[PDB]
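In what follows, a single structure is set out as structure tokens and then discussed.
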Amino acid sequence: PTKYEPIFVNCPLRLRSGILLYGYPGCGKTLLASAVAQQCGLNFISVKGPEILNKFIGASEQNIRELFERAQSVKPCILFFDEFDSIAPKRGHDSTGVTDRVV
Amino acid sequence: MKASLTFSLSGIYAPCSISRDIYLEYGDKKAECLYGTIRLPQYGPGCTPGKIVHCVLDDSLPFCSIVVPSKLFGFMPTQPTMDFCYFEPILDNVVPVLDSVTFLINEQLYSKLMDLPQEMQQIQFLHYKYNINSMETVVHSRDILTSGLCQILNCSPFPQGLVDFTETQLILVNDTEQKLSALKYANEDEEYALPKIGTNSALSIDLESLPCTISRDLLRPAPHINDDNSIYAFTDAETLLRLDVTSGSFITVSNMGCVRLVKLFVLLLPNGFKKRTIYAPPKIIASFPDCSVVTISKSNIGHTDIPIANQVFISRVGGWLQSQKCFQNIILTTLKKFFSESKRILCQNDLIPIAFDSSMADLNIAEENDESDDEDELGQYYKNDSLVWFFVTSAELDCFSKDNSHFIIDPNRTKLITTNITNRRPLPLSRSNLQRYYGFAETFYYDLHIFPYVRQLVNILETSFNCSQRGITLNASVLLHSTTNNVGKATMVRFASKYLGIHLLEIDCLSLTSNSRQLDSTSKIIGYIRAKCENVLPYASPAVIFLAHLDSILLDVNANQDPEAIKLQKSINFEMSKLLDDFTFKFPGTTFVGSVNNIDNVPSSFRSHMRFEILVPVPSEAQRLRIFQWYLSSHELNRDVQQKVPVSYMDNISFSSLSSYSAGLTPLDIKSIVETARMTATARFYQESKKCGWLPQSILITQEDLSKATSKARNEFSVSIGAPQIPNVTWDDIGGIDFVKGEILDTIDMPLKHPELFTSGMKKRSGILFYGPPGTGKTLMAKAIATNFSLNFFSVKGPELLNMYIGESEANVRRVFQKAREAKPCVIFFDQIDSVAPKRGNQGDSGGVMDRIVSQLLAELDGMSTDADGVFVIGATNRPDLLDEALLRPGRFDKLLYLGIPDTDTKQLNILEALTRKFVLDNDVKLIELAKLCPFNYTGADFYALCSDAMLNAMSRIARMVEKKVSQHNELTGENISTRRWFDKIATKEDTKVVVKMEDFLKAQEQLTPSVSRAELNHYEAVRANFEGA
Ligand SMILES: Nc1ncnc2c1ncn2[C@@H]1O[C@H](COP(=O)(O)OP(=O)(O)OP(=O)(O)O)[C@@H](O)[C@H]1O
Ligand SMILES: Nc1ncnc2c1ncn2[C@@H]1O[C@H](COP(=O)(O)OP(=O)(O)OP(=O)(O)O)[C@@H](O)[C@H]1O
Ligand SMILES: Nc1ncnc2c1ncn2[C@@H]1O[C@H](COP(=O)(O)OP(=O)(O)O)[C@@H](O)[C@H]1O
Ligand SMILES: [Mg+2]
Ligand SMILES: [Mg+2]
């Protein structure tokens, strides 16, 4: 969609905003990401691991705000999340809402 | 240009002539007829819309004189006429022709009309008696054809234009309740209707104030002398014509309390006023608060009596703007102008009004003023916006006289001496609307039958200010609070003041205070407030100390904060309450109105003291009806839009539609709406070319642009507060969609009057819950129902935002339902996800915050509050067994309703085709197999991927094609050519040829994404849900 932008500029009717990978460990999908990060030329933001959270009250929300703000303000980029489970578990939680407000 | 005007009696319509000088300048050979526009300098702040006129030459009319049929405004010819008027010709024969006209006729004439045998005879009958000639007569809206028997109701599209008997659509009506009887000309009777009475007794008449300043120009007498507009009064040609002369030098108006003097002029022809009454400016009304009129009388007073006075005293009259420190330099300066610019006549113990304005201060006029007298020019630039009174307290006659009264002052010798402050109660609004006279930013006027809170507050203050002070009065103390801001409680307090004449001391905390230094001392605020009150409270009574945004100084004890801060908090809270008591007990008539943005934040130590706090709800549609009529009033729009021609709507708007369509949750700032309307209208006006084929005379607002503006406003408010919209296309109001619709309608109806008259008093109101597989109708139903039968669809949309760490969730949900109660006809859609947690009521997530949330939600869900409340609750769940029946119990969410099953006839291939029609479709995609290749029980939600992935497949194919192309050219012209460079240079209009075909669709379908939920999940939940719903 960046390589062939006149083909992709027209017809904003239907599109898909993102992709989810999963499989057995060691099936190259991290390397797929790496290659797509570098050869494509599209900017690439590497929020690897659950670094999103922060000590202070509700800092996660502000952190995600900042992250997406940088994503938008940088020219078109990929927000790379890995070990997604670490950042978006199921809805139910006995703990504080600081771990699900993020979702 | 300036033109003298006269009135003739030549039929209902006639091309009345003008002087040859004007006519020959434009009635040349370029046109067979002369058309123009006429303009009357009528009373009022602005001016009325102008009127077209048809003219012919006439030599009998003197220099620059015009004639019009006296009826065109509907008054007797004997009445005093225009001194001058404005006229301008219509250039290049650009005369518009109306498209449609409406007529109202009486029973006899209407019957005589339709009894004619043919259309042509009826048209001729219309032509003859009314003298209306096709393509030559210009008619206007609301024109009465004959007095009290027939009228033209309105015209479209233009307010005024020509009529064609075969192109302009003529509509006729009669009705039965006889409007026409009251639709007579203004000259309801002859001049001699009122019997003659001689110079017997006073024969005094009631007193009423003018609506606006009176322009000097329209005066019929000669304003030869530089009398400073000081005492002129006006009457409608009666009670004065009976006297010897209508141009008496001076008139006494009364001596009930003490004598006052006025001068009288006859009101001119086209006026609109109460019959047989006297009109005087505010300075005269000041002396007569009680509307006594006891002895108006005329005498040969002559040209002058007591022409001189020396050392004339003047004194302050209290009130906020008089005492404030900032203004004193200019305001005293301006007094010297008022008392020196022109001659004026004073009375003992009399009030002068003087205007002081717009913070136009520290703006020194000049370093020197000795050389010239040039103040008058500044007035062209100083539009006023506030008034203060000054009280002369005295008269300083030095010689001998009959009485120390009714004396002239001489700018050359009559020097002035100021003295200490005095008190005097202002005028009440119902006695005289002071603001309108001076063109101020007029505060709103309520009708006391429709707004509860203002009636309450005003009566509570009214019983106190004078009704009870004659004995012993309980100190007044009232606090205003509202769940939402901008709801106009400052307007409430100002209106109260204007209605009761009580002086208002508006101490707005934000601007006046200098707090949030958080220095080690609160003495600054205390001294500031106390000193300012002290400066003005003596000799200003009754007074209303109004603290605005009081919550900035007084606030709750956040005892978790650090010590040595809370100590200032205690200090300020207590000390403020001390001032409360001190004012209430030390002074007579202190009332202390307060206003607060949210009541809870006022500390308990202070909350108790006040009594009977007023909740100010947002206005309902009945109030909105009156506030739209206020902003859209005649000369609110015109007030400061100083453009060439005034503004108005004049027709076609329907305030019930504006009030109902989306003005709910527009609680105030309809000014935004009306200003956006003005904007669209004015833009559409000014963009007109000079030729343009047509010319608009005045700005006209239309209901379509107003609706547009309200949609825009709601959209731009959406960012501030979440608000659903109607972004739905080709999928609405399918009344026959399913068997479910009838139940929906028969359950949504009962609590509402218009579908069901019963009040649902004892009957249980209930919501509607839909249940079944996701992805097959739970959202579109809600929007459809809301927008077709209900009015508002302010869904939750945020239940997942359960709570902070503070236990505010209960308050949050309470505010959700208070927003529900706002815009009363509202339906709340529950997403039914996570805030509906309890499966068993004691096992999920400890039953913590969410258990309180659900308990509150079920408690408040339906308390059988009121049918008029209108709060409906709709929701959509996978399972009703998902919950422990805490909020699913009968009486709440009862009448459980099934989503239904589409598999019988899925009626969606058509929808697929229609949607894809926006994309290229005529490539064999239309045929059924694309859908039929999948079992007929196919999921509906999958299509919205089926199409997308197909399109993407197309884009992939074309993309691989160009990937060939580029390579080819790289081999041909050069390998170093960049892909982006190539695809830019060789770019063609055919790049959009995103080839698509059946094989693309089939490949996409068989490649990826079989469905969202197809295999067995949907089937067995569907059947089980239908079974358990019996
Ligand atoms: N296309 C490829 N196929 C297989 N192995 C590859 C490929 N490319 C690189 N490798 C090598 O094998 C590894 C592939 O697995 P890798 O370590 O990337 O998994 P991962 O996606 O990080 O897994 P996980 O997060 O589950 O531990 C690479 O680290 C690299 O050493
Ligand atoms: N009933 C009304 N009719 C016309 N205009 C109104 C009405 N109520 C409010 N307004 C408008 O809003 C103003 C009154 O509210 P304003 O914003 O001045 O203070 P407030 O109501 O105390 O609000 P807040 O507490 O949010 O500061 C008026 O000057 C007018 O412009
Ligand atoms: N019988 C139906 N009633 C209403 N909308 C329908 C129906 N069938 C298909 N649709 C369309 O497809 C959607 C059906 O599922 P929807 O109500 O969106 O549930 P979900 O929100 O779970 O996807 C609607 O939004 C509408 O656009
Ligand atoms: Mg990995
Ligand atoms: Mg306010």
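Heads up, the Cβ atoms here are built off N, Cα and C, so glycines get one too.
The annotation ATP binding site is assigned in Swiss-Prot to B:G772, B:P773, B:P774, B:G775, B:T776, B:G777, B:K778, B:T779 on the grounds of sequence analysis. Listed in sequence order, B:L899, B:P902, B:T939, B:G940, B:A941 are the same-chain residues at least 6 apart in sequence whose CB falls under 8 Å from the CB of B:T776 (ATP binding site).
In the three-state DSSP scheme, B:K489 (mutagenesis position) falls into the helix class. Sequence-distant contacts of B:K489 (mutagenesis position), defined by Cβ-Cβ distance under 8 angstroms and a gap of at least six in the same chain, are B:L480, B:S482, B:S595, B:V616. According to Swiss-Prot, the mutagenesis experiment B:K489 to A carries the annotation: In PEX6pA1; decreased binding to PEX15.
For the mutagenesis experiment B:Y528 to A, the note given by Swiss-Prot reads: Cells are able to grow on a medium with oleate as a sole carbon source. Following the DSSP three-state reduction, the secondary structure of B:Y528 (mutagenesis position) is helix.
Here the residue is the original one, while Swiss-Prot reports the published mutagenesis B:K778 to A with the comment In PEX6pA2; increased amount of peroxisome-bound PEX6. Results in accumulation of PEX5 on peroxisomal membranes. In Amut mutant; abolished ATPase activity of the PEX1-PEX6 AAA ATPase complex. Following the DSSP three-state reduction, the secondary structure of B:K778 (mutagenesis position) is coil. Using a 10 Å radius centred on the Cβ of B:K778 (mutagenesis position) and all shown protein chains, the other Cβ atoms total 21.
Neighbour list (B:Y805 (mutagenesis position), Cβ cut-off 8 Å, at least 6 residues apart, same chain): empty. What Swiss-Prot notes for the published mutagenesis of B:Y805 to A is this: Cells are unable to grow on a medium with oleate as a sole carbon source.
Taking the Cβ of B:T779 (ATP binding site) as centre and 10 Å as the limit, one finds 13 other Cβ atoms among all the protein chains shown. For B:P774 (ATP binding site) paired with B:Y528 (mutagenesis position), the C-alpha to C-alpha distance reads 64 Å.
All protein chains included, B:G777 (ATP binding site) registers 20 other Cβ atoms within 10 Å of its own Cβ. Checking the recorded positions B:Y528, B:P773, B:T776, B:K778, B:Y805 against chain A with a Cβ-Cβ cut-off of under 8 Å leaves B:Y805. The 6 Å Cβ screen around ligand 2 retains nothing from the recorded positions B:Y528, B:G772, B:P773, B:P774, B:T776.
Working note on the binding-site residues B:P773, B:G775: by count of other C-beta atoms within 10 Å of each C-beta, B:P773 ranks first.
Ranking the binding-site residues B:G772, B:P774 by how many other Cβ atoms lie within 10 angstroms of each Cβ puts B:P774 at the bottom.
Here the C-alpha separation of B:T779 (ATP binding site) and B:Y528 (mutagenesis position) works out to 58 Å.
Apart from B:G772, B:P773, B:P774, B:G775, B:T776, B:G777, B:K778, B:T779, the residues listed for ATP, the same chain places the Cβ atoms of B:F770, B:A876, B:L899 within 8 Å of the centroid of those Cβ atoms. Look at B:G772 (ATP binding site): DSSP puts it in coil.
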